[PDB]
Amino acid sequence: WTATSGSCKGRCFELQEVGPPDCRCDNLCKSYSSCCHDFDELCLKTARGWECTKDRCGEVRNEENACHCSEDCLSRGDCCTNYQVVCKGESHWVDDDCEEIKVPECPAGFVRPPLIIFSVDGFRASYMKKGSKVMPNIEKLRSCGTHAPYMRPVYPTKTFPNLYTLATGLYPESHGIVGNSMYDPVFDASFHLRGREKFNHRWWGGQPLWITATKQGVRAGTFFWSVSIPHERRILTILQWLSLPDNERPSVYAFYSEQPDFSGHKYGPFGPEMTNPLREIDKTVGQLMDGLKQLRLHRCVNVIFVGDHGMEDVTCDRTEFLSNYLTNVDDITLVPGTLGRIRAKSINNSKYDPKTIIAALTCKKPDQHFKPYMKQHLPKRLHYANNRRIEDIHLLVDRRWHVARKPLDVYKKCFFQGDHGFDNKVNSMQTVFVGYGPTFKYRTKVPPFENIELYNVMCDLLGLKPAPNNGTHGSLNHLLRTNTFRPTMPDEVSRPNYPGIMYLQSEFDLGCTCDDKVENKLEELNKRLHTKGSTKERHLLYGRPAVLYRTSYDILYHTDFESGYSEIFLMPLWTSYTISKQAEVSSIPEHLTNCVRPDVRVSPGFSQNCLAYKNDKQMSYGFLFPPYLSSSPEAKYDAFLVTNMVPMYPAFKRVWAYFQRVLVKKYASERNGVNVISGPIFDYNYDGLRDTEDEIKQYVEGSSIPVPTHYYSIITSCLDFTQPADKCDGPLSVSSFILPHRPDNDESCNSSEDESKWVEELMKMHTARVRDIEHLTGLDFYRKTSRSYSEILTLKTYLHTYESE
Ligand SMILES: *[C@@H]1O[C@H](CO)[C@@H](O[C@@H]2O[C@H](CO)[C@@H](O[C@@H]3O[C@H](CO[C@H]4O[C@H](CO)[C@@H](O)[C@H](O[C@H]5O[C@H](CO)[C@@H](O)[C@H](O)[C@@H]5O[C@H]5O[C@H](CO)[C@@H](O)[C@H](O)[C@@H]5O)[C@@H]4O)[C@@H](O)[C@H](O[C@H]4O[C@H](CO)[C@@H](O)[C@H](O)[C@@H]4O[C@H]4O[C@H](CO)[C@@H](O)[C@H](O)[C@@H]4O)[C@@H]3O)[C@H](O)[C@H]2NC(C)=O)[C@H](O)[C@H]1NC(C)=O
Ligand SMILES: Cc1cc(COc2n[nH]c3c2CCN(C(=O)c2ccc(S(N)(=O)=O)c(F)c2F)CC3)c(C(C)(C)C)cc1Cl
Ligand SMILES: [Ca+2]
Ligand SMILES: [Ca+2]
Ligand SMILES: [Cl-]
Ligand SMILES: [K+]
Ligand code: NA
Ligand SMILES: [Zn+2]
């Protein structure tokens, strides 16, 4: 119930919410149907429109007008935004020369530069170039401020997940807004774009920026704008709040535009109808900037111009139907469109079987335009699994397509020509970032970065301590003139043991054999020196990784590689080696095919054994340092140490062997040497974080050898590829992956073919940031470089995406 008989007189766009059944005058009142009877009349004035004209200059104030051109409007704070231009011979902001803002130039009483977040829905990254002739205000912000060529959204590349990620710094799996439509089985409640459940606070997790600010004594404007409030009124409202007394005035504000997304859905990302929405958004930006200039705030406020996601060409004809794959289509509920999520229609149907649904959707038609996954098998870079609102069965839809349950859903719901929601590495899904103001840099281009990083920066801009989030605080310091955050490297928790030769060969009963009993003071000292670390500078280029949790591990040195060997997990946590451009690839000799050698530095009790692999009919083994890349036939023996062995399904060995035998050398030849760090990952609870031992669900049969869920590699070289990886004086270049350790290659529809036709495609899909691997291993890389720590943080957030320009 709402008693709508009170009044908004003096209360229009009041900042604090009053509680039912009292009548409201804030932004949300319309969305709850709770506004006072006179809200429209008093608070949504339109008379005479949004612009001063010459005849209005110096007019007698008429309070009915939407905005004012009377002499008293500046002190009231309610001039039309072009007042000074029309009536006082001032220039529009866009027509002024760019001039560096070296310090905040603010009115007296301003404690800090305000922040205005100007969010545009569906604003694809390439609009900045492609729409540049029609967006002069935006283009000035971009060229004079700090900009990225694009900003990476989160998956799914839909509005609510991305706006809430911008507000929180969290992945959707952690903030809980995992789609624009959701079912929460604990709640037994559904969230939709239409209707009321979406207003319930239980959907919205984490701590959004307005809460962070309010808790730390920094006031905030509303972020949500009711759809019926026109853009011109949202801008004037912001500008009126900026005229409040010091003790009442917010320091952080948001504007949202539903354009150009609304038109993009109708017309496609580049429809000729798109030029006008872009012009209209630019005009709105000009209204704000002229408005700020009238308030003497245009060299005071930090403005962020940001999108939520891009827009792709998608039409009704490019729809795949589950009814063409599944016999049982009426026993499922599909969340459809540019992604799929499947669950049982009834929890009382015990004949529902996810395994049979996955198989019925796997590589069934030659050009099939979606791929099914159990959510734990999705690329880890998506961070799209650890939430009960994400269904176990996921469908990754190809760009330009939709998935639906039955054809009738598509014609009983062509209209649309654009959509979005696809994998967040797809070029059409990328969006925009510009920062302009005293705290941002001047005329500066920065590399592309992820939207999860922005919360920390916005906190930095407001002097706030960010709530715990998925940004890497400091990785965006290069965007900022001041207010940088200067973190320390985390402390190493476990220090390594450095074992020498402590065991005789006969103490081992591992069931392993090797043909290695074949015999010099020149080369006896030389191999002692290699086992004590004499080539370590070559193979460990960035210091040893720090172990950030309590465990027991050993550093093992070898001619060709160095490793950190876990006594708990019976394998390396990491294996580091450098391959020069000149390196030669060799074979595993016939006589060494099945060779596994005990490591006399490590106890039998802390070693794997070959018998377990014999007895486990599903599990085989590989090696982390590849025997193919040995520096000499004698060094090759090191690669067959039991301490270099890891458990591998035969299907995965196809992948791994191709990576090690062909791709590593390819990379070294393309990048002028590479340093490779490889290792296992255990994430059985799909939380993105390193498992403890008691979380492992699978061991090599009859042993305590845990089976990884993934294998990673970090492949580092010199950004200036004229210098070799091992003698690089400047910035680094990295690519990484987190490959799923699967017992089949069902993910790869062409896996019956030679590995040259499918393995690299798989590896590209599972590209990763170093930071992703850090979370999954509890390791901290790049501890000893010549580079600044903020630069290294940026490097650790880099994602190699494999998309063209
Ligand atoms: C991305 O950044 C985020 C933020 O830093 C990282 O997420 C954090 O990771 C921590 C580890 O997973 C996690 O810490 C746990 O928190 C429990 C308390 O949680 C509540 O309070 C916090 C603080 O205010 C709040 O934020 C939480 O919000 C979550 O839950 C509500 C729903 O209730 C949602 O609205 C909200 O969206 C959010 O959901 C997300 O997180 C939860 C997990 O908290 C997931 O289940 C959801 O799917 C969703 O992702 C909560 O309201 C605390 O109780 C935990 O402590 C247990 O574990 C420790 C191990 O140290 C153990 O020693 C303790 O004994 C304890 O165990 C007991 O509980 C077990 C489970 O019931 C039980 O099995 C045992 O036997 C014991 O009884 C733990 O500290 C932290 O909450 C989240 N925060 C957020 C916001 O998500 C994230 O990891 C980053 N991602 C990557 C890839 O780096
Ligand atoms: C800067 C900022 C602003 C906001 C305010 O955002 C909104 N204010 N007003 C509307 C919104 C977005 C959703 N609405 C839509 O019209 C809509 C459009 C497209 C698609 S689609 N089809 O493009 O996915 C959808 F789904 C939609 F719902 C309703 C209008 C937020 C929060 C978190 C408060 C939302 C966080 C931040 Cl950092
Ligand atoms: Ca959107
Ligand atoms: Ca885990
Ligand atoms: Cl969705
Ligand atoms: K086996
Ligand atoms: Na296959
Ligand atoms: Zn949209």
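Chain A residue numbers are taken from Swiss-Prot; in order, the displayed residues are 51-463, 468-573, 576-591, 617-886.
When the header is checked for method, it gives X-ray crystallography, 1.5 Å.
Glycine too: its Cβ is placed from the backbone N, Cα and C atoms.
Swiss-Prot gives this note for the published mutagenesis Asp171 to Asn: Abolishes lysophospholipase D activity. In Swiss-Prot, a published mutagenesis experiment is listed as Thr209 to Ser, annotated 15% of wild-type lysophospholipase D activity. Quoted from Swiss-Prot for the published mutagenesis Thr209 to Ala: Abolishes lysophospholipase D activity. Sequence annotations record features per position, and here Swiss-Prot assigns 1-(9Z-octadecenoyl)-sn-glycero-3-phosphate binding site to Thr209, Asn230, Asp311, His474. As annotated by Swiss-Prot, active site, nucleophile applies to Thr209, with the evidence given as experimental evidence. Summarising the annotation, Swiss-Prot assigns 1-hexadecanoyl-sn-glycero-3-phosphate binding site to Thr209, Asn230, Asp311, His474. The 1-tetradecanoyl-sn-glycerol 3-phosphate binding site feature in Swiss-Prot is assigned to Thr209, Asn230, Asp311, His474; the stated evidence is similarity to another entry. Quoted from Swiss-Prot, the note attached to the mutagenesis of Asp311 to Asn states: Abolishes lysophospholipase D activity. Here Swiss-Prot describes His315 to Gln as a published mutagenesis experiment; the accompanying note says: 20% of wild-type lysophospholipase D activity. Quoted from Swiss-Prot for the published mutagenesis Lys430 to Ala: Impaired secretion. No effect on lysophospholipase activity.
Structural mapping of features recorded in Swiss-Prot.
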| residue | record | CB count, 10 Å |
| --- | --- | --- |
| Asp171 | mutagenesis position | 22 |
| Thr209 | mutagenesis position | 22 |
| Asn230 | 1-(9Z-octadecenoyl)-sn-glycero-3-phosphate binding site | 17 |
| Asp311 | mutagenesis position | 24 |
| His315 | mutagenesis position | 18 |
| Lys430 | mutagenesis position | 28 |
| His474 | 1-(9Z-octadecenoyl)-sn-glycero-3-phosphate binding site | 30 |
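Within 10 Å of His474 (1-(9Z-octadecenoyl)-sn-glycero-3-phosphate binding site), judged by CA to CA distance, lie the following mutagenesis positions from the set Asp171, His315, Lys430: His315. Each residue contributes its Cα atom, and for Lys430 (mutagenesis position) and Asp311 (mutagenesis position) these two points are 28 Å apart. With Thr209, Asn230, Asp311, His474 listed as the residues that bind 1-tetradecanoyl-sn-glycerol 3-phosphate, the site has a largest C-alpha separation of 15 Å. Taking the C-alpha positions, the distance from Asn230 (1-(9Z-octadecenoyl)-sn-glycero-3-phosphate binding site) to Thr209 (mutagenesis position) comes to 7 Å. Secondary structure from DSSP puts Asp171 (mutagenesis position) in a beta strand. In the vicinity of ligand 5, defined as a Cβ distance under 6 Å, none of the recorded positions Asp171, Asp311, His315, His474 are placed. A break of 2 residues separates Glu573 from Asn576 in the model, and their Cα atoms lie 9 Å apart. Rounded to a whole number, the distance between the Cα atoms of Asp171 (mutagenesis position) and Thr209 (mutagenesis position) is 7 Å. Cα-Cα distance from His315 (mutagenesis position) to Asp171 (mutagenesis position): 11 Å (rounded to the nearest whole number). Note: the 1-hexadecanoyl-sn-glycero-3-phosphate site is recorded as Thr209, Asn230, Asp311, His474; in the same chain, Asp171, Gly172, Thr207, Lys208, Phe210, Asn212, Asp358, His359, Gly475 also have Cβ atoms within 8 Å of that site's Cβ centroid.
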